[PDB]
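First the structure, in the form of structure tokens, and then the observations on it.
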Amino acid sequence: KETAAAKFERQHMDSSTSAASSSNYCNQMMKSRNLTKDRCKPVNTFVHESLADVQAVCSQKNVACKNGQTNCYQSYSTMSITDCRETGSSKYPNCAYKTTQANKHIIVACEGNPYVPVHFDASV
């Protein structure tokens, strides 16, 4: 099936745009990446940097993950991100989102050989 690394790219990477494309960005992207198929995923973050720069985070600042595991890493620089958050009106199958752009440090969990991002933990 889909590898964990491929799943991270599908759920979290959008290098095509530099910021939140428009007020409709999250509605379009949550659907097109298949994040509304079985339910409305309540929150998700997209990162607008190159794949190379996000993979490099696995050699940056080691920090504890929210779940207590020790394989999380925080970026030294800020990155361009978009947060998608489920609105009040939203009801499956018609999921609806608010789009918010920010520049923040990202925290990701890394695994494997090669050692690559597999989950998005937080932004700070």
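We number chain A the way Swiss-Prot does; in order, the residues shown are 27-150.
Quick check of the header: X-ray crystallography, 1.7 Å.
Cβ coordinates are placed from backbone N, Cα and C, and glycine is handled just like the others.
Listed in Swiss-Prot:
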type	residues	note
ACT_SITE	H38	active site, proton acceptor
ACT_SITE	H145	active site, proton donor
BINDING	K33, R36, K67, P68, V69, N70, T71, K92, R111	substrate binding site
MUTAGEN	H38 to A	Loss of activity
MUTAGEN	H145 to A	Loss of activity
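Annotated features taken from Swiss-Prot, shown on the structure.
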| residue | record | contacts (Cβ under 8 Å, 6+ apart) |
| --- | --- | --- |
| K33 | substrate binding site | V144 |
| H38 | mutagenesis position | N70, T71, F72, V73, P143, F146 |
| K67 | substrate binding site | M56, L61, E112, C121 |
| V69 | substrate binding site | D109, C110, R111, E112 |
| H145 | mutagenesis position | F34, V134, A135 |
Report summary line: One finds that other Cβ atoms within 10 Å of the Cβ of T71 (substrate binding site) number exactly 19
